[PDB]
Number of protein chains: 2
Amino acid sequence: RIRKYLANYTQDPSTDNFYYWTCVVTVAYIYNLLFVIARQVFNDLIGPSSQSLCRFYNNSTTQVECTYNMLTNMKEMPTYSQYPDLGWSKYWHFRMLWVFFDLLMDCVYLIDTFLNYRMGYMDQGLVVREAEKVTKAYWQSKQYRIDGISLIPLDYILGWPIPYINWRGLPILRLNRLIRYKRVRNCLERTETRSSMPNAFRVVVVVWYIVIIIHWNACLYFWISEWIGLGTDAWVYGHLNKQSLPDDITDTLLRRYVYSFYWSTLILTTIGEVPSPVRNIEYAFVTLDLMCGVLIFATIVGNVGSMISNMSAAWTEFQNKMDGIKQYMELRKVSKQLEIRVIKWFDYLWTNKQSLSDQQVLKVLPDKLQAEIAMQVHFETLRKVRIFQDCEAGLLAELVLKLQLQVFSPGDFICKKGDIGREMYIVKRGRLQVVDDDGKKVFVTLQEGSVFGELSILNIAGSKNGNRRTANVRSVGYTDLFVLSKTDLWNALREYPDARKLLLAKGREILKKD
Amino acid sequence: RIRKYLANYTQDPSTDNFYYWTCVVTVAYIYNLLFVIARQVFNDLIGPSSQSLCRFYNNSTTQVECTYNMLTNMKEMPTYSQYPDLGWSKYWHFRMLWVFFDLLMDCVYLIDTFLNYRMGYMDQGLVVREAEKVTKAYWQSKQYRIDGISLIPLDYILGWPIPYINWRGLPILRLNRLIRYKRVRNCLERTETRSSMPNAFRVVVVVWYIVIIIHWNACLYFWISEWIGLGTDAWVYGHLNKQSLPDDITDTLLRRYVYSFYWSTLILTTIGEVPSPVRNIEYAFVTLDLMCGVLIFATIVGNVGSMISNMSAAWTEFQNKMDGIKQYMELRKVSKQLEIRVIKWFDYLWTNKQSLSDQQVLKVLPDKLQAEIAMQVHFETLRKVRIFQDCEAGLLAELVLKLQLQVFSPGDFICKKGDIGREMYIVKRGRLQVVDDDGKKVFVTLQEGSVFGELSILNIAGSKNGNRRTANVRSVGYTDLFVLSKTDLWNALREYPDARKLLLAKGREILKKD
């Protein structure tokens, strides 16, 4: 049953279902961040627990409950009288909605605590899936302290307005759900690997951080502006501030959050077009908040500057290389036709997205993975060279591991008649031809997969010709040859005696064949 | 006794007690910075030496001593009449507190002068601890000039308000204690080595510099605003500035320092929401101060941008390498299963915090320290290979100096049956197994510390097999093998003739044993 399915369960963290679970815990953490500091500071989000009483002149000035016309053009801020049961007779649907979402995110935290309990730790490469072993790995570690502080249910006791003991409600006691930050950091990292664009996702995560810090500073500004007193200064929120409440503007909860977000956006990006402070504690808060805004603006400028300089590094290294050899050509007074040819060759080098390098796979992959990336490209092409047909595959492994890439220009010759031939040519993505001394084509136009110079690698002393090419091979287009020198085949043939005997036999066969 | 303990004392600078002494001299320097410029400019810190006399209308307007109600809503600034003894009858406890802290930091400067006297200079690696030699090293150097200018006691003569000669007191003569900056630079550097995070400590030291420059500019602004005249312009401090003294704000010493700090924070971070200047000398000061604020803001932006770009260099070099070989794979049209395997291998490369490199310890350590970091890892594992048991340790030194690290993938074979075997495998943090041609396990599952291929390194010509593997070795998890080729053991065995005889003897023994 499902009880023994739970008793014999152990989660390993590398699947995609656990990654979607880390997305769910990231959603619950973002909820806990935003709406716990907003329900602490603003407190009309869970329904107003105090009736707003304005001073209204009709007859005489009486004290009556504020309508939306009494909050426009205020001469003084409305005073509050609490309800008997603190907004519970009329905002219970709001509070049951907030209690339902708090219980949903605490159920998400409970299921993440159980997945921390049956969590497969990686021992020696493989993951442990035995239940007692991951249980003792949990209890031997100190994950249960962070799982226990993040699940104290005391917000359900002392976080809602209780009318019987006249408790005003304290929703800052749900800040202990915010120390599950390792799961959100794991979800952001494992999304940053598999993303389509890592630099743009780093910038989107940085502006999500910026919106969260601006929101927390908005709640901090309205808490300080409520603790000092609303409408007592020209800096705090209220009627005496003419930016927060202008002429025909109602004072509502949306106006409070909208002006506090505008204040923290103008302070933390160092624009500062808000009213200047009046008292001393407002000067201390605005000075500390503007120094933090200078550091936040420098963080934004540094992250966007590193995002720009990371994605335009290959282009400026290309410009460094292009300017270096253009400086080398204009220092040495070369003809201009070669300069047209090399700049059109760099245009081909950009429009193929290549860099004349094998060095990235020569460096950063281990030699087994280098062997697999060698075999899944050139092995099926290098089985069809008609001398490597009946041979051992290990020699082919050492040969495909030692292939070299050369790119040619259109109209440019590879090797002329009467040249010291010591290389074998394997054509990839090109078209070669043999030409009868810049006249017509002789016999064949070598397409992709074909081979030229397989006779001048086996080193037969004087059968028909030793090592001369006896061909004028021309590239009609941009051709990407794959060349294998005589030294590499004779090293890999020095490691194989019987294959040396067999390749000498097949070479004498194909050389006495013509 | 303690007098001959002082006569035979010499301090070497590399201990931790001298580092805590440099922290004490840094504390005394920070005191001298902040409170010498604050006691010069503000001057109510040592007690007001002049009675504030407001114009108060009761009857008639009379001139009376200002209360805290007379400094709110001022129509003109209060004029000052000095005391007979200049605040000494009522602020002597404040001045004895300031004199006690000045004598405490000058005692710290005297003990640092004596530790400069008996300071052990480093001659040839070792430190000199002979007393006459460090005494002549002191007097031959010019440390005594900087120690003599930083200890003129003339602030105790002409830095306090003397009533008998009507001296107002000049606490800017204690600025000569500020040229002991080499000790503070040494303490900041030697804290920056041993810190937990060098980039964050560089940023914390930069914002300590920012708070100190903002404080010195606050004292400069209030000195210029006091020299021009308080309350004469709308730019200077006073009643005519409506930002400094608003409606219900008392003019106190805390209001002066708080508004001057707010002014220098808004100017030196180029926000500039302070009142615009009126006269010409205020325009000259605000123009120079805003150009210095542009350079300070560019310094903050440059330091935080270099802090960001230094700590995210390994990640973007990983992304350069990953994008380079992904470009190499998608240029060459490879199957997708190998692409899943290489991206999960880079996920393992990040989650082990490795980079497939020995090159950092191959480069930056000297060869003795490379030998020690070699011997304290692989020597105890390489003593247990059962052929290197009875051998000389120097050959083992040249062998552990030539070990190579290879990482494998789970399910991927190391070497199949019928392969050219020329390497010896030493397992670290992995689990290998021999499999009977992708069937069951044959005999053993090779755990950590075990060795495979120690028979195919000694090169015995035709006893049972020359150099074939005759095993299918599979990694079940991510395995970090340590491999030693035949070329490295035969180079280190070419340097040892008798060890070559002994390893041939033990190799023939273990090869005729089976």
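Chain A is numbered as in Swiss-Prot; the shown residues are, in order, 104-161, 165-620.
Structure determined by electron microscopy, 3.2 Å.
A Cβ is built for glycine as well, from the same backbone N, Cα and C atoms used for every other residue.
What Swiss-Prot says about this one:
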type: BINDING; residues: A:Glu379; note: Na(+) binding site
type: MUTAGEN; residues: A:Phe403 to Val; note: Impairs activation by cGMP, likely by disrupting the central gate; when associated with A-407
type: MUTAGEN; residues: A:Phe403 to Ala; note: Impairs activation by cGMP, likely by disrupting the central gate
type: MUTAGEN; residues: A:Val407 to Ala; note: Impairs activation by cGMP, likely by disrupting the central gate. Impairs activation by cGMP, likely by disrupting the central gate; when associated with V-403
type: MUTAGEN; residues: A:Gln425 to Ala; note: Fails to produce currents in the presence of 100 uM intracellular cGMP; when associated with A-421; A-429; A-432 and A-453
type: MUTAGEN; residues: A:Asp429 to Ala; note: Fails to produce currents in the presence of 100 uM intracellular cGMP; when associated with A-421; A-425; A-432 and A-453
type: MUTAGEN; residues: A:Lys432 to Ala; note: Fails to produce currents in the presence of 100 uM intracellular cGMP; when associated with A-421; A-425; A-429 and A-453
type: MUTAGEN; residues: A:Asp453 to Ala; note: Fails to produce currents in the presence of 100 uM intracellular cGMP; when associated with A-421; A-425; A-429 and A-432
type: BINDING; residues: A:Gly559, A:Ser562, A:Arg575, A:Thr576, A:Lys619, A:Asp620; note: 3',5'-cyclic GMP binding site
type: BINDING; residues: A:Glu560, A:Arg575; note: 3',5'-cyclic AMP binding site
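Sequence features annotated in Swiss-Prot and their locations in the structure.
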residue	record	CB count, 10 Å
A:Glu379	Na(+) binding site	11
A:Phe403	mutagenesis position	19
A:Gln425	mutagenesis position	11
A:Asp429	mutagenesis position	10
A:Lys432	mutagenesis position	13
A:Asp453	mutagenesis position	10
A:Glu560	3',5'-cyclic AMP binding site	17
A:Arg575	3',5'-cyclic GMP binding site	21
A:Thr576	3',5'-cyclic GMP binding site	15
A:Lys619	3',5'-cyclic GMP binding site	6
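Each of the recorded positions A:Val407, A:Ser562, A:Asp620 was scored by the other Cβ atoms within 10 Å of its Cβ; the lowest score goes to A:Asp620.
Considering only the recorded positions A:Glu379, A:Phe403, A:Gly559, the residue whose Cα is spatially closest to the Cα of A:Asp453 (mutagenesis position) is A:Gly559. Long-range Cβ neighbours of A:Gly559 (3',5'-cyclic GMP binding site) (same chain, at least 6 residues apart, Cβ-Cβ under 8 Å): A:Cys521, A:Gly527, A:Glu529, A:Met530, A:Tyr531, A:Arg575. On a Cα basis, A:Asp429 (mutagenesis position) lies 39 Å away from A:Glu560 (3',5'-cyclic AMP binding site).
Taking 8 Å as the upper bound (exclusive) on CB-CB distance to chain B, the mutagenesis positions A:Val407, A:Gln425, A:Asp429, A:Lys432, A:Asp453 give A:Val407 in sequence order. A:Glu379 (Na(+) binding site) and A:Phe403 (mutagenesis position) are 16 Å apart (CA-CA, integer value).
A:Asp620 (3',5'-cyclic GMP binding site) sits 48 Å from A:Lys432 (mutagenesis position), taking the CA atoms of both as reference points. Taking the Cα atom of each, A:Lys432 (mutagenesis position) and A:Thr576 (3',5'-cyclic GMP binding site) are about 35 angstrom apart. Taken residue by residue with DSSP, A:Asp453 (mutagenesis position) is part of a helix.
Across the fold, the C-alpha of A:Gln425 (mutagenesis position) and the C-alpha of A:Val407 (mutagenesis position) stand 25 Å from each other.
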